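Encoded as structure tokens, the structure appears first; notes follow it.
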There are 2 protein chains.
Amino acid sequence: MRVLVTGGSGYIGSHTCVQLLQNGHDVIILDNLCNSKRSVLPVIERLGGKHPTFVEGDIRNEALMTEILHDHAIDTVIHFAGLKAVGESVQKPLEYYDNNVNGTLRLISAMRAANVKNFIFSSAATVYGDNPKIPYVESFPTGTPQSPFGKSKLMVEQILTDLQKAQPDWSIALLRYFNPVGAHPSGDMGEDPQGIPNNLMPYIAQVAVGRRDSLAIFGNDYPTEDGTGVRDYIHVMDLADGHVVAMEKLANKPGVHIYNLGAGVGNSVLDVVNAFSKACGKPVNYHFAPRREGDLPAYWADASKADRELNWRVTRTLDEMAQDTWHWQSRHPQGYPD
Amino acid sequence: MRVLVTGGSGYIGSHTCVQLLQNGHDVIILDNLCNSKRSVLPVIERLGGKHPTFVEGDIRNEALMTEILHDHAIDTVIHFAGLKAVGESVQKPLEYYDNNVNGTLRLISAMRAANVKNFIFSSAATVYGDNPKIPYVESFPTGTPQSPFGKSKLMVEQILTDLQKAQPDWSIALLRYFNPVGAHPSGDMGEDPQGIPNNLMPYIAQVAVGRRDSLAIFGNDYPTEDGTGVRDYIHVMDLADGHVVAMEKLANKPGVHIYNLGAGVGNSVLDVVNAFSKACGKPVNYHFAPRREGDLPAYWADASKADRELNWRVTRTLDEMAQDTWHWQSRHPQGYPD
Ligand SMILES: NC(=O)c1ccc[n+]([C@@H]2O[C@H](COP(=O)([O-])OP(=O)(O)OC[C@H]3O[C@@H](n4cnc5c(N)ncnc54)[C@H](O)[C@@H]3O)[C@@H](O)[C@H]2O)c1
Ligand SMILES: NC(=O)c1ccc[n+]([C@@H]2O[C@H](COP(=O)([O-])OP(=O)(O)OC[C@H]3O[C@@H](n4cnc5c(N)ncnc54)[C@H](O)[C@@H]3O)[C@@H](O)[C@H]2O)c1
Ligand SMILES: O=c1ccn([C@@H]2O[C@H](COP(=O)(O)OP(=O)(O)O[C@H]3O[C@H](CO)[C@H](O)[C@H](O)[C@H]3O)[C@@H](O)[C@H]2O)c(=O)[nH]1
Ligand SMILES: O=c1ccn([C@@H]2O[C@H](COP(=O)(O)OP(=O)(O)O[C@H]3O[C@H](CO)[C@H](O)[C@H](O)[C@H]3O)[C@@H](O)[C@H]2O)c(=O)[nH]1
Ligand code: NA
Ligand code: NA
Ligand code: NA
Ligand code: NA
Ligand code: NA
Ligand code: NA
């Protein structure tokens, strides 16, 4: 199929792009490069084994969106583009609402204009809010995210839902992601955060690589087995695969298809650390720090639905997630070149 | 003070503009005229007894907003501008999200740019969602509005809240309106809906004026005293006054000030009809019809908070609401001139 991948050059997008090309689809990448580099492009094509078309631009530019859509005869759109730093969203709410809410709004409006009716949105587990009921299931009513980032994702899911209701021919998938980690097995592609990494994995990686001193373990008094926070870590390649399957099986299938994308099991901070220590061949330095504001104690996804309906489930393990990360971190200490 | 009134030429805005001028404030009206006419302008100035400056434009145009803000040295902004047809919002969700959510976003972004930090937003009782607890109180957590319109209002309240948190010097009032009716005592200003009126009052008016046959009473089996739906009707002049007081007392007072704006009592459909029959000197034709989709049975506001904190309460009665409407309807059967 002909697919437009917004945010195609970022972490999740790049991996998804490779899988898509491998599946022989025609890929058009639209990215504004605020959080990625042109350097990834050649890697995508190499790994993907096919040439993806790249367009530098902003999802906020409806006129350009509309033009791309038409110009390439897009069939479906995968929307990864936006801002995701939680803490920063609290400090700069407007930018989040603008990039995420208005950003998606301008894109779907362009779609309407070009007669494109298949969409895939990068959502998040955050939309469940403070849910005591774990694992999280798609049948659960949504809650209230505590950050402008989380709120922005829920607001878009709502806007998409309403849009589908009004234009019932649309196929819209709301993919709720859990905690994406890992990198391409090649070790030539991976997450390349600028500055201080906000997520656990990259931070660990940066400690291991010798860039950082010690990993600060946000709270050790949680009501978990080991006292550290528990999450659902999902390999970026598994995530990418799920994106290809969702796209292929859902295209032209009217409705709003919500699916949690996770491993369906929880791992603590200690578990992750240990896995990385193992991967990198040296104990990862760490210390216990106070709980991070807004952090829930433990949650993971109930991924039965995606298994059942799309025959999708993860295949990579936690160890692989850590190994692949170390391999990329180690092979490209400076990430993507400028 | 120097105030920018978006949507200044519409129903609520025009009345508010008069009261503001009467209070000697300097008024700048910004309206795109999608739901109002330039004809109202001279009425505003006449009734207001002062000249308001008018600018034709769109809240969506951030650059223009920014320019107005600076250009007139605005101190505070009253934001009435947006779309409000509930049923239509269900049919055209994108337009609602765009005008309301993006629309406000572009405006507050312009404010930030021009260093304006006092805001008044036209919110709605709809934000409480399906609340069995009546009357509705500001301390109640918000619910989930069932239309894109309702959702759009809640989304903006959330975005404003987050913004205030990030820029704590801002004063933001979230004015939750109940059911606005009535018109200026002069009978020379009032609500001028185009096409089929969606609200009860105007519809009644149009039946009385001889434009419409019979009023369709949406459901007569509700669990109310008379079986018809019960609401909190609030005279547009009371509403306008509350806007002046809120603006004057809240300016430069940091925080998010939420206030319900209603009479604090409920009236049924029958009650309203009767009041209008009385006002117009002839029985208003009506019939019973099935319940309207999404209609709640009964609710009204708990307006104690505004009384206490701003010393504001309504002063007009239901009869006056009906009389003033009939007077305007009758004196200007064709509304504002083209
Ligand atoms: N990484 C996670 O932990 C996490 C968890 C849940 C959801 N998500 C969502 O998944 C998506 C992909 O995230 P990611 O980890 O790949 O992050 P990322 O930053 O690597 O990818 C986002 C990409 O979007 C681009 N972009 C940003 N705003 C843009 C705009 N207005 N116009 C055009 N391009 C724009 C960035 O330059 C970047 O290349 C995002 O929507 C993110 O919110 C990720
Ligand atoms: N009337 C009600 O029953 C009701 C109840 C709750 C909330 N509200 C809110 O109060 C506000 C005022 O409502 P109203 O009854 O006066 O309606 P209205 O339609 O008379 O007033 C809105 C005005 O905004 C203008 N406008 C619309 N979109 C615009 C845009 N993008 N840029 C610039 N101008 C724009 C319209 O032309 C109109 O003059 C609205 O935000 C409405 O949502 C009203
Ligand atoms: O330096 C660090 C970083 C993280 N953690 C802990 O590690 C766990 C994972 O934290 P993190 O990588 O930041 O991800 P999450 O907060 O769990 O990610 C959630 O939030 C993302 C952004 O909101 C998406 O919504 C995902 O779906 C969601 O599961 C948590 O228990 C953190 O307390 C630390 O102890 N130290
Ligand atoms: O032709 C009509 C019109 C209305 N009604 C009834 O009259 C009452 C009032 O209806 P309406 O004027 O449409 O206003 P509301 O739906 O009550 O207004 C609510 O919704 C507005 C738009 O959402 C704002 O949120 C207000 O705060 C809020 O109280 C309801 O019981 C309706 O069922 C009829 O029976 N026939
Ligand atoms: Na801050
Ligand atoms: Na960064
Ligand atoms: Na680098
Ligand atoms: Na429809
Ligand atoms: Na109309
Ligand atoms: Na007219």
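One is the number of the first residue shown, and numbering goes on along the chain from there.
The backbone N, Cα and C atoms fix where each Cβ goes, and this holds for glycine too.
Other Cβ atoms within 10 Å of the Cβ of B:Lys153 (mutagenesis position) number 28 in total over all chains. What Swiss-Prot notes for the published mutagenesis of B:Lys153 to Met is this: Decreases the catalytic activity. Not reduced by sugars in the presence or absence of UMP. It contains very little NADH.
A mutagenesis experiment is reported in Swiss-Prot for this position, B:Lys153 to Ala, and the note states: Decreases the catalytic activity. Not reduced by sugars in the presence or absence of UMP. It contains very little NADH.
In the three-state DSSP scheme, B:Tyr299 (mutagenesis position) is classed as coil. Counting only residues at least six positions away in the same chain, the Cβ atoms of B:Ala125, B:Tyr128, B:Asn131, B:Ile134, B:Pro135, B:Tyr136, B:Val230, B:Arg231, B:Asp232, B:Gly266 sit under 8 Å from the Cβ of B:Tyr299 (mutagenesis position). Listed in Swiss-Prot as a mutagenesis experiment, B:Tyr299 to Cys is described as follows: Loss of epimerase activity with UDP-Gal by almost 5-fold, but it results in a gain of epimerase activity with uridine diphosphate N-acetylglucosamine (UDP-GlcNAc) by 230-fold with minimal changes in its three-dimensional structure.
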